[PDB]
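Structure record follows, encoded as structure tokens.
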Amino acid sequence: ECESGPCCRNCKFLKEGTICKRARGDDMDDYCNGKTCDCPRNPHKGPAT
């Protein structure tokens, strides 16, 4: 599969812990997980990253 959400390369998963969107406050960024490029969610409402 080519899960084309360039939190991938073009198709290929980034380095497990590589931010899509540089969110801050509640959602502490949005890392591609080696598995998925659906700009994956990172809740962690409180502690950073």
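By Swiss-Prot numbering, chain A shows 131-179, in order.
Recorded method is solution NMR.
Cβ atoms here come from the backbone N, Cα and C positions, even for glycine.
Quoting Swiss-Prot on the mutagenesis of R154 to A: Does not act on alpha-IIb/beta-3 and alpha-V/beta-3. Same-chain residues at least 6 positions away in sequence with a Cβ under 8 Å from that of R154 (mutagenesis position) are not found in this chain. Under the DSSP three-state reduction, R154 (mutagenesis position) is assigned to coil, being neither helix nor strand.
Annotation of the mutagenesis experiment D157 to W in Swiss-Prot: Increase in binding to alpha-IIb/beta-3 and decrease in binding to alpha-V/beta-3. Under 8 Å, Cβ to Cβ, and six or more positions away along its own chain, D157 (mutagenesis position) finds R171, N172, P173, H174, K175.
When secondary structure is read from DSSP and collapsed to three states, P173 (mutagenesis position) falls in the coil class. Annotation of the mutagenesis experiment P173 to A in Swiss-Prot: 2.2-fold decrease in inhibitory potency towards a5b1, and no change towards avb3 and aiibb3.
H174 to A appears in Swiss-Prot as a published mutagenesis result, with the remark: Increase in inhibitory potency towards aiibb3 (2.5-fold) and a5b1 (4.4-fold), and no change towards avb3.
Quoting Swiss-Prot on the mutagenesis of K175 to E: Between 4.8 to 10.4-fold decrease in inhibiting the migration of tumor cells.
Annotation of the mutagenesis experiment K175 to A in Swiss-Prot: 2.6-fold decrease in inhibitory potency towards aiibb3, 1.6-fold increase in inhibitory potency towards a5b1, and no change towards avb3.
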